[PDB]
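The structure under discussion appears below in the form of structure tokens.
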2 protein chains.
Amino acid sequence: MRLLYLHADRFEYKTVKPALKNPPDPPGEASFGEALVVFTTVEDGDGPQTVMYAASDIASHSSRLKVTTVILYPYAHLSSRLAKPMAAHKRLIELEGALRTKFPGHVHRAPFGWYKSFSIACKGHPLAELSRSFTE
Amino acid sequence: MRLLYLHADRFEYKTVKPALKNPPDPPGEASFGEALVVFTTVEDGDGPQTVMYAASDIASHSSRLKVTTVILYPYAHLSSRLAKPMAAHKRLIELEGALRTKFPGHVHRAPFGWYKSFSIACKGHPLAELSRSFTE
Ligand SMILES: C[C@@H](O)[C@H](N)C(=O)N[C@H]1[C@@H](O)[C@H](n2cnc3c(N)ncnc32)O[C@@H]1CO
Ligand SMILES: C[C@@H](O)[C@H](N)C(=O)N[C@H]1[C@@H](O)[C@H](n2cnc3c(N)ncnc32)O[C@@H]1CO
């Protein structure tokens, strides 16, 4: 699992066209205030332990930033070892569930399988932008 | 070299604090209209051939999108095999020079060595967001 932690003053996205033949999440759109935006690439070989590591780190980083909103934003472009679409959608479902057990704020899981337009205003401070890898 | 091609309706950034002890580029800020924003991570082992590959692909992708502006945005977070700061600044200088020989539009090299705040409005269409690796 490759992740990118963007501490944003603002985030919003809208799904456009389907990217997979059968996108497992309905289309949609959302906009946010301050939020840690976690760009998430599920990698071939992520399982439950990977998920719990990532959940723990996401919650601890958020606590550091004092953020109360976390967006889990599926992203196919952070690495060159992706899990297949089905497996990836499952791990993201589990990652959302797992993060709720470690983080008291708002957790928003963005839809998986769509091309999306997004806007972000990413903060300029030293820890606004960090990358993370998790494995098992 | 790891790259991320973000086809944006809009982009802007401002440098905040220094990130290296001696940032080789002066501080600054800029804002743009439509533009391909190339998030660039220089990897340990990039040389001249890597640069020319990336320049060729950047120019050809831009031609596909019919964009006329390309931002080369140094980014330390796309991979886990970075070149050292000096080497990376050099390759980005060369990448900017090389891209001018293949792409007729505006090429903006963002400053290297700063923490930055940025805003992007990234397009929703099928090729608005692509990743690329180049090696030699
Ligand atoms: C394209 C860009 O605008 C958008 N943001 C996008 O990347 N959409 C992805 C994810 O939502 C999802 N997806 C497929 N594989 C994966 C994976 N291994 N890990 C996470 N998501 C995946 O399916 C879409 C196409 O790959
Ligand atoms: C932090 C985030 O807001 C900002 N956008 C940032 O990443 N700043 C980077 C690059 O500008 C540059 N830099 C250092 N190493 C590299 C490298 N190997 N490749 C490209 N740039 C590098 O030095 C800064 C700190 O790593």
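Quick check of the header: X-ray crystallography, 2.1 Å.
Each Cβ is built from the backbone N, Cα and C atoms, and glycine gets one as well.
For A:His77 (mutagenesis position), the Cβ neighbour count at a 10 Å cut-off comes to 19, with all displayed protein chains included. A:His77 to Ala appears in Swiss-Prot as a mutagenesis experiment; the accompanying note says: Isolated domain has decreased deacylation of mischarged L-seryl-tRNA(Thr), no activity on L-threonyl-tRNA(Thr). Deacylates correctly charged glycyl-tRNA(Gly).
In sequence order, A:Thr15, A:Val16, A:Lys17, A:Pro18, A:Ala19 make up the list of same-chain residues 6 or more apart from A:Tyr115 (mutagenesis position) whose Cβ falls under 8 Å from its Cβ. Here Swiss-Prot notes a mutagenesis experiment, A:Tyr115 to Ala, with the remark: Whole protein and isolated domain have nearly wild-type deacylation of mischarged L-seryl-tRNA(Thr), no activity on L-threonyl-tRNA(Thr). Same results; when associated with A-129.
Here A:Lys116 (mutagenesis position) comes close to A:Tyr13, A:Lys14, A:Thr15, A:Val16, A:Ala110: these same-chain residues lie at least six apart in sequence, with C-beta atoms under 8 angstroms from its C-beta. Under mutagenesis, Swiss-Prot gives A:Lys116 to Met with this note: Isolated domain does not deacylate mischarged L-seryl-tRNA(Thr), no activity on L-threonyl-tRNA(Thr).
Cβ neighbours of A:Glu129 (mutagenesis position) (same chain, under 8 Å, six or more residues apart in sequence): A:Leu4, A:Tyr5, A:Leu6, A:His7, A:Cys122. One entry in Swiss-Prot concerns the mutagenesis experiment A:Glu129 to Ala. Its note says: Whole protein and isolated domain have nearly wild-type deacylation of mischarged L-seryl-tRNA(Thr), no activity on L-threonyl-tRNA(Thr). Same results; when associated with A-115.
Ligand 2 lies under 6 Å from the Cβ of A:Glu129, out of the mutagenesis positions A:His77, A:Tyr115, A:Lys116, A:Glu129. Checking the mutagenesis positions A:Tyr115, A:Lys116, A:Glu129 against ligand 1 with a 6 Å cutoff on the Cβ atom leaves A:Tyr115, A:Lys116, in sequence order. DSSP classifies A:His77 (mutagenesis position) as coil under the three-state reduction.
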